[PDB]
Amino acid sequence: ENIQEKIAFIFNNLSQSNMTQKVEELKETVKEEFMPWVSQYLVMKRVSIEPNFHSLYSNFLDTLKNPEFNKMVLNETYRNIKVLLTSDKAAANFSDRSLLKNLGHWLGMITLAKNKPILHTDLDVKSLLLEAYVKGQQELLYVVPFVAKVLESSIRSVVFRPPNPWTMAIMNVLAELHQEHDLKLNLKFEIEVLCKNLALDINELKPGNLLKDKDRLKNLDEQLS
Amino acid sequence: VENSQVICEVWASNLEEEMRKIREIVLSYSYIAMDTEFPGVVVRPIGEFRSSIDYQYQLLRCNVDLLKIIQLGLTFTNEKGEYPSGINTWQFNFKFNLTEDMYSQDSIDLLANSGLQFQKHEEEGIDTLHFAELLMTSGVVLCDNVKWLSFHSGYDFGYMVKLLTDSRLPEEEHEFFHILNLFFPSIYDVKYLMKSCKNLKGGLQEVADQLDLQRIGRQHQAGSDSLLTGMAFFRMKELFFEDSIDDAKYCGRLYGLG
Amino acid sequence: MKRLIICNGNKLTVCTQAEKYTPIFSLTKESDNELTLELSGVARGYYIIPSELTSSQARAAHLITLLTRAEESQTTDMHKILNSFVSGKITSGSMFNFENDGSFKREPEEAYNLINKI
Ligand SMILES: [Mg+2]
């Protein structure tokens, strides 16, 4: 338990200036066995409630240079997103909504901005959006801002820049949701903000008819609840 | 030959069904042999194109930016050389209209002789954008354990860089190989390994006789040539290189471009 | 007799053998989207654009048809390159060779060597 406080102390006063020295302190203090605890602590107690200090943690991951630890962090993030998504969607869970938004931002920062993909066996985004549309109005509030946050970091990826087929695949679905007359002004303005951030034109996109395929929407894989 | 239980044709109908068995097959069987069928070379470059490597790159670029893919064959193997218990080659067939597309009649004619169905390609064919969208979130591309294998893959890796980025290829080779390294990190090229070998020279079929390998399928196709590429590499590495492919010299390079 | 098309950025020049090549007509793409015709070599006359037909896309298509001796209800293999250039799929200095009938040059050795990976 004494070590448990040292990890918190190390993460508390992190700065760009002392990043290397604090990394050395952490490598000296924490063991190999206790690394999963640090991964869960960083993704559950530090990243997900503090959206302002995110570049610091990405730089910490880069400086540490531990692919096993990076995989542990990514897996814990995916598990947390799944737990939040497949939960009782209470209409007043603003804390949960912010939690999901911040975790999605972190996911987009540590996968898309690192020129790595979001694996389908771990999380599918287009199917998530279609299921959100088919389930009702509550799940859209959870999904559309989360997907916008994930795609926000695509502009910093030379692989996942707008002309990427996958990014346009997600963006055309979001454009359809934008065109939907039953969607709310909040979600519509969020989609427009994402389009501005990616420097696209909502009028220049190529929306399809994915929301009109009842047969496809019936047999969707269930990542929600 | 056997092109039924070892080679699976992927149309636009069974694309998501046969892409589900690729994600679950790439996890344990990582090496992917690659072949691409395309309508040939049709446009020549002009200018102050010295640096025969640079000339080769521009000859690649001028043709890739205008011609459209017609077939892509992938074969899955593990380190030792075993195959994934049944279907191990996928032959993706794309869209191609023989009346409103770009082609050279000396390539289309012999491909039609080989057996490609240009009436079926027009109706049931995979759209490149959809294929790329399914490819990015599959783990086949952009991963680190996947080690691609190919034979004289100048145009093979350019057509899919265009397909996977939906943009024209970069002007110089510096920005082409940089993005190729991000997409496919390991580019073991059998021909580059060949131009270090004692006697092995020629083409694919002219070396499949020297290596004593039997071709499974029909010639000049995509799926039945990726299998021969894979078997050729797993014989060359075993026999000449003493079970080692040195990363520094023979990896990440192509024939002509490197 | 052979024909050639040179795409030097904004200029699409069509030329005929006479391997010296004499240009017949050149299309210039203006600032935004305008297309201009510069029939040359004979420098005017001879090949005559018919009445009515005035648009640059149509004059160039008719001239290519008259050069290739092709049928009216035909989109020949030079017409396809013209259309690709106008639509903007040829944005670089490039060279396209053709026979008299309009298809790309027959290159059996290159095709056979490029399909056998030689
Ligand atoms: Mg081939």
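Numbers in chain A come straight from Swiss-Prot, and the residues shown are 1093-1317, in order.
Placed from the backbone N, Cα and C atoms, the Cβ positions cover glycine too.
Taken verbatim from Swiss-Prot:
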type    : residues         : note
MUTAGEN : A:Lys1208 to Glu : Impairs interaction with CNOT7; when associated with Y-1212 and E-1218
MUTAGEN : A:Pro1209 to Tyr : Abolishes interaction with CNOT7; when associated with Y-1257
MUTAGEN : A:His1212 to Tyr : Impairs interaction with CNOT7; when associated with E-1208 and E-1218
MUTAGEN : A:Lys1218 to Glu : Impairs interaction with CNOT7; when associated with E-1208 and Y-1212
MUTAGEN : A:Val1251 to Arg : Abolishes interaction with CNOT7
MUTAGEN : A:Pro1257 to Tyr : Abolishes interaction with CNOT7; when associated with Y-1209
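Everything Swiss-Prot records as a feature, shown here on the structure.
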residue	record	DSSP (3 states)
A:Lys1208	mutagenesis position	coil
A:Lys1218	mutagenesis position	helix
A:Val1251	mutagenesis position	coil
A:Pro1257	mutagenesis position	helix
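A separation of roughly 8 Å, to the nearest angstrom, links the Cα atoms of A:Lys1208 (mutagenesis position) and A:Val1251 (mutagenesis position). A:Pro1257 (mutagenesis position) sits 10 Å from A:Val1251 (mutagenesis position), taking the C-alpha atoms as the reference points.
For A:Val1251 (mutagenesis position), the nearest neighbour among the mutagenesis positions A:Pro1209, A:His1212, A:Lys1218, judged by Cα separation, is A:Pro1209. Counted within 10 Å of its Cβ, the other Cβ atoms near A:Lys1218 (mutagenesis position) come to 18, all protein chains included. Calculated from their C-alpha atoms, the gap between A:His1212 (mutagenesis position) and A:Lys1218 (mutagenesis position) amounts to 10 Å. All protein chains considered, the CB of A:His1212 (mutagenesis position) has 19 other CB atoms within 10 Å. The Cβ of A:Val1251 (mutagenesis position) has 21 other Cβ atoms within 10 Å, all protein chains considered. Taking only the Cα positions, the spacing between A:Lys1218 (mutagenesis position) and A:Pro1209 (mutagenesis position) is 14 angstrom. Around the Cβ of A:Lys1208 (mutagenesis position), the number of neighbouring Cβ atoms within 10 Å comes to 18.
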